[PDB]
Structures are given as structure tokens and as C-alpha cells.
6 protein chains.
Amino acid sequence: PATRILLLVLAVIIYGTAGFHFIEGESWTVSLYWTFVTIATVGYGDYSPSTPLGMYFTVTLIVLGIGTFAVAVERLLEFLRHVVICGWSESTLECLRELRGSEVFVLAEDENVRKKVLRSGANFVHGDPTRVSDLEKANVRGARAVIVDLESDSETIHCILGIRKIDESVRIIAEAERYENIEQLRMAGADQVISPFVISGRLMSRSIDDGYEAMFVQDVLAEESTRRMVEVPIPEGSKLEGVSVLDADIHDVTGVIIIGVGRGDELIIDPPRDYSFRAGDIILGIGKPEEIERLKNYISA
Amino acid sequence: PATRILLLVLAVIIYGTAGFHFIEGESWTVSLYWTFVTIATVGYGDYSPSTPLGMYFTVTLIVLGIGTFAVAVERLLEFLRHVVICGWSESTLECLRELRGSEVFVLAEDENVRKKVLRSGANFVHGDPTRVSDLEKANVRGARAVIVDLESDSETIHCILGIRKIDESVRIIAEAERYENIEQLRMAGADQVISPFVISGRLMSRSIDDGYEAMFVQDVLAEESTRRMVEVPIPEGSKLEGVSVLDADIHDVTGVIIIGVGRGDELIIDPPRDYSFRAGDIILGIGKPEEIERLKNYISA
Amino acid sequence: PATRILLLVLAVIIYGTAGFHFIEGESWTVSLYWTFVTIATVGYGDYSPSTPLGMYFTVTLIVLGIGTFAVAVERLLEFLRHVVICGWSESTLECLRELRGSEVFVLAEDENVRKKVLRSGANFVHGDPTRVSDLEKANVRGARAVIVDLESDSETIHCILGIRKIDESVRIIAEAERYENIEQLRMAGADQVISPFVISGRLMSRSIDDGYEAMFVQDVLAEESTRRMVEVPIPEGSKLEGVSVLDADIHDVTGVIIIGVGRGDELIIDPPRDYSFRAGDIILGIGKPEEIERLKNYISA
Amino acid sequence: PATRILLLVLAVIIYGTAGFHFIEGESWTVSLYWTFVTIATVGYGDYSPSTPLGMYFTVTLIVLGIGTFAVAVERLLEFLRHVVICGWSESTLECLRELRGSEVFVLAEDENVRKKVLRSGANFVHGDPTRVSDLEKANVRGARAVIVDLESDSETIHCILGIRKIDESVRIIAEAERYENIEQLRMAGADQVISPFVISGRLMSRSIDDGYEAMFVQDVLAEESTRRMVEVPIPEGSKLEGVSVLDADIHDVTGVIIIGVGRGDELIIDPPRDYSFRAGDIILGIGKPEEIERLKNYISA
Amino acid sequence: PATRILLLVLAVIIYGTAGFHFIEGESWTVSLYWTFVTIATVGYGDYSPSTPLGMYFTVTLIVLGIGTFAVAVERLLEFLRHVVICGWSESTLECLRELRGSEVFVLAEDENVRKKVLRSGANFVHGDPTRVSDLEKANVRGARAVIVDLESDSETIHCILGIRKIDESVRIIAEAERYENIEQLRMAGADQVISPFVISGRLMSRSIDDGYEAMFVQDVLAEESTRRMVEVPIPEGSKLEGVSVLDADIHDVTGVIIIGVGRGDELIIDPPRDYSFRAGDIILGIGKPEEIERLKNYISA
Amino acid sequence: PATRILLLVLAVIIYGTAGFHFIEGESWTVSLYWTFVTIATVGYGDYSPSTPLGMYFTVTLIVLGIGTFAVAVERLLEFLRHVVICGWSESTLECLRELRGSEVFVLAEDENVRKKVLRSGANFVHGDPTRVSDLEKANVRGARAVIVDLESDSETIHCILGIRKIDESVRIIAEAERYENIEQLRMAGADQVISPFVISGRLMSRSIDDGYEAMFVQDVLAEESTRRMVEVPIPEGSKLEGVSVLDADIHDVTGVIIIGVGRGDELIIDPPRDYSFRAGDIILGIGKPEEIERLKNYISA
Ligand SMILES: [Ca+2]
Ligand SMILES: [Ca+2]
Ligand SMILES: [Ca+2]
Ligand SMILES: [Ca+2]
Ligand SMILES: [Ca+2]
Ligand SMILES: [Ca+2]
């Protein structure tokens, strides 16, 4: 019915522009040109509608002059490597703050959010991350990875399954509100789970004494003090491949502290001395950018 | 007034047991013995109250027999280095899970909580952590340290000031729900602030790539894989005091990775080579317990 | 993306005005002049777009005529000694009623308020007085003084710290909803605290007898009865400095009852006879304006 | 019906104790003595109810043994110049804090209140102060005066009319939540009206400058600093009656500042010099208790 | 299951009293007499349970001494021409106020009601008048008539159908909350419908002028001024049957104003002069009781 | 600030029309005529703005062409014997249905109402009938009479006092939601009180038997059956004044049943025979319009 009114304002043009070539200077060709020109509150002057009786029909083009302008308006506006964030929460916000330098889409239920999700360098997709149809509104298929944090682990567990139901291989990262659901959250298909509260809690209990243990975690993740925790990959042909951690003395050599090495989906912290670097191996280390750069070279080719 | 009714039920014993040695076999000594015995619906038989007239006074001991039984009941049940946790939240819960091996008191508004705060090795103090009077119900004065996490940073900021208002030196550790209040949370007097959401968010944005950076934080704080992040202090007389990090090769020597050194209230991550250990200095390092033990000795005296 | 649509409505002018100098009287200079003139539903007549084929391109300028007018509208509006009142409550309202003769800004969360905060001689700044960013929207830095009354002492305590966090010297005046928080309210940084309820309550208990005690407080603060409570300062060179209250007989002399003298941040009520006026001293007294004027002179130079 | 069940448990004693002198050793006198003794789970032993057939009737005394014990219990506890406070609010609370040394009854809708209204030296009457029937539950008729503060001026206006509807002369004191209703609050019958917010507001606006004006009001009503605002009456035969305020130099003489004199229902603040004290006159003055005592004597007889 | 536990506490008496005639002085007759006497915390002394081994079985009678006392308690209190009112509202209340002199049952959802429905001379049946099962709890089948007023016409319409579903002939009287449902309320089966609001409204509009029209309705229905609106039936053999209203001059004769005559389910107001009384006819008239009595006789036989 | 933007759109006319007499054909008189003509998307053609450089300033009149049209719009619409109904309820609605043939104003809090209060022949005044300022928005002063029905008797009691506070003589008609407040409702100043529920209730209890008594009230107030309840006044010079009800036989004479006579503010139902009509007396009677007309004449002069 909304597109059925654009037929009445289209008929007024064949009824309003019709009396132009009939009640004035004949021109069945430039008849609509008079109507559109007149209705568009233009009034250039290609026909002042002089006829008196044609002034009565010219008055009709004034009445139905808004029944096509205020009409074709809502009808003209009723046609014409990215990351998706399901759910909009502080976690999400703080996250969107880092991903600022890239294409991010926040899919959320509450519209009121929009305005702010925009104040932060992200695009807003109004929908419910639980409905696959809306997940698609954010194009999860092509999402480099999806971050999920809804109000209740239940809704999150849902959203995940939904995502799976589309691209069953996108990297999904979810926040767990309660420790007791971390596993279900994985079963559902989350690849990585983060439990802000378990971290927070432990850090608390661990800062009753001295708060360095908690000072570490928070400071390291903050873009301050130069020192930066970085994960460096070992190229296929590495002058290390086969070498022992103990033998490479990466610290003495690079200055980059290695807090652990990773074999996709798994990571070891104080890697034992007799550890042997491989190809896909990833180095989790903290260090001055220089040190880092130096570390990359000490491995290159 | 609740303890003023225990004087009426105590006077009924001097009025009920009084007629025993007066309206029966004289015995001002074993008079109360008859009243208590009778009121206790015992009726052993040391005096069947035979007197007819004394049966009228024996009936009074039956009427006021519940005005001392149903009384001394709620009156008998109305008499017979610790950590205080203000607010009961997941963070709090997860925290109370570590502090299990010690005296912990959770002060919260909602009673329904109690039952669970008990299922977890902690004692419950029903009150509002914003009211100083209730803070005192949990004895903050003697609290080794107070952990604070209320529903809204506002209420937390409050609670803190409150605590300050009592022991202006207790170590206060608070969680911040929003990044924008971390500072006010300190001004108010929080010594240590933890923002689960800032951590969570960043870890997220940092795990779009590879999730080791986030795998580290969560795994390190979990009592698994042997490896343990520990903060070891440098005794006053240390065979290191004055020595350079570069010179002590603590890693090669101990095997304990040092992720940073701390000077009370502050911590440096990749301490520069030319750093010189001092007395109060604290070593933040991850390593096998053995390694740790070994690290402590490599410093002792 | 909201500023990326202003490039499409900017391209329609290079595509709509482009066909003007091509499908009509050549004029690559006054081509945009035809498009803008036409799109602005003006139709002066500098070119009636006569060409039939140019009438087809002239119709395109009518269709995309709103895709630049309804566009450049939200884009043109998307670029282009005062007192601040945080929180909007009856207290606040009644207060804004006195400050009518001056620059006042009310900063509040609920928009619905606006309309009324305007009916009262004040400017409205929509924001949350707890967020420093919004405090700044009201320019607390330059605020002569800030009045604070939010729904819960907690939120107030918050707001205060926030203010402190900016101009750590602005005079802050806060209302306390509960007696038990008057101190925390100060610790946080409130300079002056008013507890309407403590006043109200006491006045009540004090008016069970005769209601003069309560009739005084309310009447004195009301702009009626001539009598006015005034605080008069003692100039540096005063013919009183050093004189005893008993000796100056200010009442007999001036007629201005002195209910107390104040030494910045502190005030004494029935100042003892042997009190000696000083320089900065402030006289809190009630009296007929004349009496007052008379009091000022009895001290001048 | 609650007192009609005490006739069934009284008939069981005439039916339970009746079979004792009929189905055992005859004794229509000591028959109830066996029933009461038995029902009271006493079992002294004055009759072991040996009869086998009488053991069937002795069993009936065991069944209806609780139909008289659990009965006469709630029946024994259901029998064995004051001020009424309608509504329970901070104002009210702070007020009840002064009236501690006297008989006060708080009548309120929410039961949850009770416990606290008791922690404060007052008695609680659960009811709605708007329903006359409940007002009567608090005996307004005999109330020395009624204090009224309900959640909304409307409810208060109501409550008042209600009170009027009973003792149309009790001194009613009400708090007004909004300035715009102070008059209706009076029309309804309130004798004294207190608007905590109008006071609070004004004090605020008045403390932007220096806060003495607000320091006065709050401090004077506080039982401190010794100084106490008192209203002293002029006895019938006074060595002042007829004397001029100017002539009595009460301040110089007593030390008690007189902030105003009152002629029932009315009070003048800086009484003009040519004022003449009368009989019923009341002196509103602030001063050290000694000063006060001294003031009373300077008038006695 | 609640009555299945009274079989376990009944088996403990055949198991507890069984060891009495087995582990003591033989008496299979007075065995239960020992168990009941012992379990009733009586201890008269007809058997002190002396046997040591029988003291082990006498201890079992002490353990299961509460598993029959605390049991038979809630089991002893769990056994020991009327009008039904569905829904409890002011209308209902005001109605129950008239029906005070008779058997009335109020069936309602909210339990909190009970206490009051009892303060008014009625019995309370806790249930939902929409559920037939609960309608039956109030025995509508035998209800002289059912009055229905639930919160929403919808629920009422429901309740009615429900009632119909049982006694499809009980006189149902329902209140309609909205004028627009009076008919549906009848279709559903209400026999009589009352719309307090339509009455109220009209009376209002009719009392803008003079309020007699509204003074009539309210006063007539109030048990005051002697005058009473009464409906008197015309006996089968009446000295009026066939007589004209004009001819009977009932007013002049009786003094009872006849405001209308009724033919079951219908009533005419100013019956025309030429009206002829019949048998079942009912006379709606107002008049002094005497007048009424006089009217009854002027028709008798 | 809303009227401060009309100075910027007024300055654009002195800045936009200014370049017309400077960058075109000089005419400081008809300069604003070009601006207003241009901004009004008129484009008559009195100046096509030919100048190229003036086309750059002519473009500025296109940009700021909406900053005066979309402005002066909300600024042009932001300047340019009756009955008042306080509160909008079914009662009210049903009432407004009768008063259809007259000037009625409904003053209510909820805006959503408006639309409907209009569908019914009444004018809507959005405000709170409790605030005198809004009562005045409906001009109670001149209200022929005010009808009051708010959600709670409390709010009504309020509203009344408010009304009194303005025209202390307007006829006030109020509905009482609860029987227990009918008196307070009067004390407050209601002149006439209607209790739909008391009526409804009684009618119910009275229709358990036969429902004529309730059929009467509802039918009489309904504009059906010809019969109409009317109140006819006795003119000053009446051929009845002094005559006995018994003597005037108004029924026999007129046919109009007299259900009662009224002496302002009071009404008697079956007026005793020996009653004597007076001047101001009002006759409450039901009867055919003819009968009525006939009744008026039987009294005229
Ligand atoms: Ca979250
Ligand atoms: Ca939390
Ligand atoms: Ca407030
Ligand atoms: Ca209050
Ligand atoms: Ca109803
Ligand atoms: Ca109503």
C-alpha cells in the first residue's frame, strides 16, 4: 500500500499535465514538463498557465503539488576483510577502540546504540545477532572474524550456533559471562573464549598482597611504555628451525622476552630448554619495537 | 525491647515457682526446679502439684508455660588477618574462589546471596557496603585488605570513601565497570583498580589475528601447566643488590622468566639491560616451581 | 558514511549541471548555476531548459533535486561568572528560582527536563553530570560555583569527584539525601553540604510544641517581612578591629541582630562576650535593610 | 472467628477431661487437671490413664493435645500524650530521632519498615495513613499532634483531611514536597507546613557566596556547640510585662540572643525597639543553656 | 504424598509400640499406650522403659517422637441458597456489604484479599474465577446466583461462559467495565449487566445543572430516610388483576409511588394510564414501609 | 536559544540580500525582496542573479535558503459558559457523551488521550489537574462547573482544593473511587459526589432477586422509552406556592410522577402528603415530555 500511493501521485501527473496540452498551448510532448516543473515549485516560466479556466486547472497542479513532492520523497529515500561485532557492550566498546583503524560492523538489537557505535569508528547494523537473517545483514560470511558478547551466555551460545550455521569456519571470539559456560560456549563453536570476570577476580585475589601481577596484565595490553607484547611467526625456511630455545638465546640475542611459543590453538609458557622451534610456530614475546624488529631478522630466511 | 521480654519470662519463674514453696510442700530451694521442670513440659513427677488451690497456681504455670519456652528459644538462638569483599559479583565470586584457603567476609545487600556465599568458603555479612555502619559489621578496620565491586562505579566510589572514612590505610582493591571512572575510583581511595572490560575488550581486538596474546593472560592466571607467575622480593642483604639485570642472567641461572620488576606501586616490563636491582624491588616472573625455589636461593642473603 | 553521501549529492551537481552546457546554450561556467538554481526549487528563469531532449536531462535535475536538498540540510546543520547546576530536582528548581537574575546552566540526564529548565531562567545542557566529558559540556572550569544534587548520594559523590578532576578549586555545593553520607560527600570534595531532610526532620520534632522555631527558618529565607539575614564583612581598617562584641553593642547601635560571626569555613553562633572582631571576619545578622546599611557604616574605615 | 476457635479447644477440655472421671478413677474435680496436665505434654504421673478403653480416650487427649497448645498460644500472645507519625521517610526518621524520649507511633503502608521503625525508639502501626480506619489504629484522637509526610503531596493532602475527619483539632504538621501545594496543604488542615526543598534550595543559592547563612540553619538545629535555640514563655506575672525590648537589654543581661518574639501563630523577627512584652508572648532565642536558665529567672515572677 | 507420610508416622507407632510388649513387661494391649504417651512428650510414668536394651528401643521412640508430633499436627489442622461473588472489587465489596445477612462466597485470585473478605461477612475461596475447576471450588451449581466483576471485561466474559458451562441456569449478574461490551457480556450469558461508569458519567453530565437527578439514584439505594424503593409482586389471585393503573390509584390508596411495573426481564417506567396489571407483574415503587405494607394488603387475595 | 536562532536567519537576510545591491543592479531598497524571493524557492525572475561572481553569492542564498525556511516555520507556528472535565476516565467519557452539545474542555496528564478526547466533541488541555497553573490552562474561573475524576481519590481531593484555590464558588462535581472518602471529598470542596461503585454494588446485591430495581436506574438515565426524569422549578409566582402535594394531585393532573422535591442541596423522596411547595422548590419527576410540558403550565404564573 506504500508503493500503491506512488501510482496516485503518478496519475496526478497524467491528469495534471494532461490539461496543459488541452487547456493551453497544445504540446502533448512537453505537457509533463509543465506539471513536473510546476509541482517542483520551480516556476521557470516556460508556461505561465495563462487561460483563466486553465488557471483553475493550474490551481489543481498546486493542490496536488505536495501530493507528489511529499510523496516521491519517502519513495526516493526508500530505495536509494572486515570485522563483525555481535552485541554492543563495554567489552565490545573497549575492543572497537583498538580496531579503530579498520572496517568494523557492530550488529545490535537496541537502535539507541547506533549514534555511539558511530562516534566510535564503526558501522552499525541494526538487528538481533541471534537471527541468522540479521547476522547476514552484517555479512558474517565474509567477516574476517566475529566477536560475540550478548547480555547472557545463553544468547551468546545462540548467536554462535547461528554464525556457524552460515560460515562454519569464520574465527569466532566470544566473551563468557560465567565461568560455568566456557565449555558450552566452545562446543557451540566459539574458537576463543574470554572471561573478563575470571580474569578480574583472580587478579583481585592476587592483588591483596602486592599488585604487580595485576599491574602486569593491564599495563601490557595498554599502548604505553614502549614495551610491546608481540607474536612473531617463524618463516618456513628459518635459521632456527630445529634449534633449541636454550641454543638460540633469543633474549640475549634480541632482547625480546619470550613468554611462550605457540602451535596453533595451543601455547606453552616457560617452554622447556629442550624445546625445538618449528615452522608454523609462533613466538609470544614482550620487547622494545627495535628488539622486535631485531628478532624478526634473527629468523628471516 | 527484644531483651526486655526475657525479664517478664524470668519474672514468671519467680512468680510461678514462688507459689510452689507457698502453695505446696515447703522448699524455697527446689521451687524453681518445679517451675522449670513444669514449664519444660517435662513432668518427671517430683511434685504432681496436689493441692486443688495449688492446682489453680499449677494451671498458671501451664499458661505461662509457653511464655518462656517460645521465648527463651529465640533468645537462646540469638546469642549462640581477614579479607572483606564488598559487593557480590562474578568477579567477586571468581575471586573468593582463590581466597578459599582463608578468612573472607562478603558484605552484600541482597540476602538471597548468603546461601551461596557460604557454599563458597566465605562468611556472609548482610548489609549495604555503602553504609559505614555496615562496613563496620564486616570489620574493615582489621581487614587485611578490602575488595570492592558494586553494581555501579558510583556505588563503588561511594563504598571506597566510606572505607577510607574508617581505616584510611587499608589496601583497597576495586573493579571499575567503565574506563572513564578509573581515575575517580583512585581519587576516592582505591589503591588498585581492575577493569575486566578493558582487559576483555583489548584481548578481543588482539585475538582477531592469532589468540596467543589472550591465551597468555588467561592461562597464566589459571592454576595449571605447572608454570606459575610469581612475584619474588629481593631480601635486604642480597647478593644481587646493585647487580645489573644483564649481569645476573636470572633466566639462564634460574629458568624463571622475569617479565618485569617492581618498585612498589609501579612496575617496568622489559627492564632495560642497565637496570640495577635494589632492596624493596619485586621480581615478576613466570617459571616452574623448582625454578622459582632456585630463584629465591640465588638471592638469599 | 554520513559524509560519504555528500559526495554523491556533489557528483549529481557535476552530472546534473554537466548536461546544461552540453544539451543547451553552451556555458561550462554558469552550468552549476543552473543546477543549483533548479535543485533549489527556485526557477528564476535564467534557462527554462528548452530542448525536449534537454527536458529529459532537466527531469533528472528534478529527481535528484531532493537528493541534494534533503541532503545538504542535515549536513549544513551537522557542522553549524556563570553557575552550573548538576542534577535537576525540586531543591535545584527552588534554587534556580533565586539565581534567576544570572547565568545558570542545568546539566541533567533526562531530556524531558529541558523545556522546563528553560521556563525557569536557565540554560539546559543535556548530559550526565557523572561523565566528565559532559561536565565539560557545561564548562565547570569557569563555573563560579557548582551546585550538585543527583538522585542518589552515590551519584552525587561521583559527580563531585568528577568536578574536582577538572577545576580542583571551584566552590562545590551539594545536597545530601542521607545524613550518613554528609562526611563522604565532603571527603569527595563538596565544600558546602545541605541536608534538607535533617533540617526538615528536626524542624518537625521542634514544632510539636510551638512552631516558631520552624517559622523562623522558613520565613527568614523568604523574600518577605523586610527583615533580611545578611553577612557583612569587616573591612581591613575597621573602627572595630580588636573591639569586643560586648563593647560594640552592635544591636543597640545598629539594630541588626548578630546571630554569629564567621572566620572563613567556620562560624560561631552566640559569640561569647569576650570575642574580638578581626579583619576577614564576617557578621551573620538579621535586620531591616536600614539597620544593615547603618551597620556597614558603623564599621567603614 | 479467631476467638471462636478458643471455644472448640475449650470444649475439648470438657470432652477430654470428662472421660477421665468416667473412664478411670472417679474425680469430677481433678478431671480438668488430668486433661490440662496431659495436653501440656507434662505427664507428671497423677494418673497414667490405665484402662485400655480409657487408653482409647487417653489417645484422644493426645490428638487434640495440639488443638489447644498451638491454639492457646496465639491466643495468649493476642491479649498480653503520644505522637503519631503518618508516613515513614528520611524527614520522618530524622524527626523520630529527636522525639526519641517519648511515645511515638509510626503509621505506614510498607511492612518492611517495621523492623527499623523499632530500631528507632518508636512503635509501628501497619496501615495506610489515608484510610481513616487505620488512622484510628494509631489513635489520632488522642495524638498530642500528628506529623505527616507521605510520598506525594496528594496522598498527604488526603491523610490530613482524614485526620481532620476525626479530631478536628489535633495539631497537624506536614511536609510539602512541592512549593506549589503549600497552600492546599494548609486548606486541607495542616497547621504547620515544612518544605525541606524550598529551604534546601534557597540555602544553596545563598551559599554560592559564603556559606554562613546555611551554616546557621543547620548548626542551630543540631544539639551541639552547646548554643541552643529556645522558645521561652513570659509568665503571667512578669517583671517585664510592659517593658520595652530596648529597655530589658535581654542580651546584655542574659546573653541569650533573641531572634524574635511570638504571639501564638505569629512571630516577629528583629522586633522593633519600641516593642512591649506581654503575657502569652514567647521568646525565640539562641544561647548557652546557662544563659537560658539565666533568662528564665530574669523573668520569673 | 502429603497423606502418604501419615502412614509412616502410623507405622512408627506399630514399630515403636511393638517393642514395648516385646522388650518389656508384656502387654500387647497397652503397647500403643506407651508409644503415644512417650511420643506425646508426656512421660506420666506407666512404664519408665527399664531394660537397658529396651532403653535402646526407648531411644527410637524419642527419635521418631517428632516424626509423628510435627506430622499429625499439619494433618490434624488439614481436616478440622448461597451466593457466589466472582472477583473482588469495590463494586463487589460494596455489594458484599448489603448481602451481609447471608451466605456469601468470594472467589478470587489474589490471596492477600482473604483477610478482608473475611472482615466483611463472607467466606473466601482462593482460586481463579476463570478456571471452571475453581468455580466449582465455590459451588456455582448450587449458587442462588453469581455476581461477576473481574479486572477486565474480557476476563469477565470468560468467567461467565465458564459458569454457564456448569449450571446453565444460575442467575448471573455482571458488571461491565466498558459500554462497548455490554452486549457481549450478555451473549456470554450474563443475565443482568451493570455499568457503574455509564451510570456515573450520565449522572455527572446531568448534575452540571442541579444535582437532584443524581441525588435521587444515590439516596434511593441508601438505607436511609425511611423511604424505600421496593418491588412488590402481584399474587395469582389479585383484586387488581385486570384493573387499570389509572383505576387502582395505588398512590392515593397506598402512598407508595410506583415508578414502574415489570414483566420479567423487562420494565416500563411511567406505565401508561390504560395499563392492566397481570399476575407475574412486579411493582417497582418507593414508599414508607407502612405504605408498602399497606400496598401488599391492597392486593392480597 | 530557540528565539536566538531567528536572529541568525535574520542576519543571513541582511548578509544574503546585502550582496544583491552590491554584486548586481544597485537597489538597496529591493535587496531583501531578492533574498526573500530567492530563499522562498519562488524564483519569479525579478533578478536572475547574473554576474558569475554574483552567482557565487547567489549560491550562498541557496545554502542559507533552508536556514530561514525550515527556521521561520517552527517560529511562525510557535506564536500563531463552558464545562471543564478534570481527568479522563470511562466515567468522564460517558459523561462527555451527554455534554456533546456544548463547550467542554478535558484537562488530562496523558497526551495520548488528546486524539480521542477530540473524537468526542471536546477540546483537550494537556496538563495535570493537580497543578493550579494547568487548571488555569483550562480556565476554571469561568467554568460553568468542573467535573473531577482522577485515578485516585487522593489526586482528586487534591485537584478539588486546587480548583477551590481559584474560583471558590464553581460547582464542583467529583467521583469517589472509594466509599471511605466521600466525606473528605466533600470537605475538600466537592459539591456533588458520585460513587459509581457504591451504586453498582448495591444494584448488584439488589438484583440477585429480580433485577427491576437495577433496571430502573440504568434505563431512566438512558435517552430511550420517551419517559424522562426531569427536574422542574416552581416559578416565583406559582398557582401552587402554599399548596399541598396531596392537594395538587400533580400525577392525576399532569401524569408526571414526582419522585421527590428539592430545596437546593437537599431532596426528599416520597414527600409526605402535608408538604407545601415553595418558590425555589424543584420537582424531580419522571414522565412523557407532553406530561412534562403540561406540568410546567400547571404551575406557570
Ligand atoms: Ca559483557
Ligand atoms: Ca562487576
Ligand atoms: Ca534531592
Ligand atoms: Ca518527604
Ligand atoms: Ca469493577
Ligand atoms: Ca473513575
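Chain C residue numbers are taken from Swiss-Prot; in order, the displayed residues are 19-98, 116-336.
So how was this one determined? The header says X-ray crystallography, 3.3 Å.
From the backbone N, Cα and C atoms, a Cβ is placed for every residue, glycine too.
Under the three-state DSSP scheme, C:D184 (mutagenesis position) falls in the coil class. In the structure as shown, the Cβ atom of C:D184 (mutagenesis position) sits within 10 Å of 29 other Cβ atoms. The mutagenesis experiment C:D184 to N is recorded by Swiss-Prot, whose note states: At high calcium concentration, mean open time is short and mean closed time is long compared with wild-type.
Positions annotated as Ca(2+) binding site by Swiss-Prot: C:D184, C:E210, C:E212. Taking the Cβ of C:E212 (Ca(2+) binding site) as centre and 10 Å as the limit, one finds 21 other Cβ atoms among all the protein chains shown.
Per Swiss-Prot, the feature domain 'RCK C-terminal' maps to C:252-336; the stated evidence is sequence analysis.
Sequence-distant contacts (6 or more apart, same chain, Cβ under 8 Å) of C:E210 (Ca(2+) binding site) comprise C:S124, C:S126, C:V183, C:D184, C:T191, C:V228, C:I229, C:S230, C:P231. Classification of C:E210 (Ca(2+) binding site) by DSSP places it within a strand. With helix defined as DSSP H, G or I and strand as E or B, the domain 'RCK C-terminal' (C:252-336) counts 22 helix, 22 strand, 41 coil.
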